[PDB]
Amino acid sequence: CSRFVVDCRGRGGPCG
Amino acid sequence: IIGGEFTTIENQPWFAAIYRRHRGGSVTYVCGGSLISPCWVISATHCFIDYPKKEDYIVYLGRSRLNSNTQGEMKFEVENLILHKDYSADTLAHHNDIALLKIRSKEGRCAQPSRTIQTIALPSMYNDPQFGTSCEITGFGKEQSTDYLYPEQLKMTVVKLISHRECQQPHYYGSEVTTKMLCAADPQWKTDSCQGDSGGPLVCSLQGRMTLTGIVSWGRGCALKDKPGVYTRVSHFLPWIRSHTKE
Ligand SMILES: *Cc1cc(C*)cc(C*)c1
């Protein structure tokens, strides 16, 4: 993953 | 947004597209938000918790595309970034998932209403639509949970509010959802919010007014059976919103 990720804690995201 | 339809900003003119500046000058999308007054956008804390510095962020209003400029857009700096000091998450649930961004243009102005930019009304204290009500969500989130790219044109869809009892059924979310949250989903489980749609609006008619009933917050996957979207329940946050937006 990266700091360019969209909505990283959103639903379906790595940290959601 | 899974399913639903491509739309334009004119149809969701309170929609705010929030981006982050990187070291290098590359700019990437963060999350949606909603314009609740000329100088104020409301969003979700989880969108900003990792990088809580106001100077990182850009807010666009009146914008219909993700990585292209559209006619009628206006660009803002973030003057104050207000995260909820009680924000917490478990494996899936996000509590107090609510953020305020005070916006200001380089020319030092707040927003001005236009065919592409309008504020959305907050509900009155504890005033929510009855379950079964059809509401709208909108955003630049994934069209399929398995996608790696984001749509370049704004989408919206319709989802229906679900009672607490029903959403607090074990085969839904159980006691993960509280009175400080609202569940909403498609009866046939084919349309929903997804990664990238966080912070955006759940918009319902109420008082015969288009009202910010919820903020996109969390859910398990996207458009999964018995797994609705969970939204921050705005009508229960008025004091927080009041004590943080005083002029
Ligand atoms: C890879 C990644 C990215 C963010 C923003 C957060 C977490 C936990 C992981």
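Chain B uses Swiss-Prot numbers throughout; the residues present, in order, are 179-425.
Positions of Cβ are set from backbone N, Cα and C atoms, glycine also.
Within the same chain, residues at least 6 positions away in sequence whose Cβ sits under 8 Å from that of B:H224 (active site, charge relay system) are B:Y265, B:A267, B:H272, B:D275, B:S376, B:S395, B:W396. Taken from Swiss-Prot, the feature active site, charge relay system covers B:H224 (among others).
Positions annotated as active site, charge relay system by Swiss-Prot: B:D275 (among others). The secondary structure of B:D275 (active site, charge relay system), as reduced to three states from DSSP, is coil rather than helix or strand.
Cβ environment of B:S323 (mutagenesis position): B:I180, B:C372, B:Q373, B:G399, B:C400, B:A401 lie under 8 Å away, each six or more residues apart in the same chain. B:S323 (mutagenesis position) falls within neither a helix nor a strand when secondary structure is assigned with DSSP, and so counts as coil. According to Swiss-Prot, the mutagenesis experiment B:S323 to E carries this note: Abolishes phosphorylation, proadhesive function and ability to induce chemotactic response; when associated with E-158.
Reduced to three states, the DSSP call for B:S376 (active site, charge relay system) is coil. As annotated by Swiss-Prot, active site, charge relay system applies to B:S376 (among others).
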Interface-proximal active-site residues, chain A, C-beta separation under 8 A, candidates B:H224, B:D275, B:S376: B:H224, B:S376
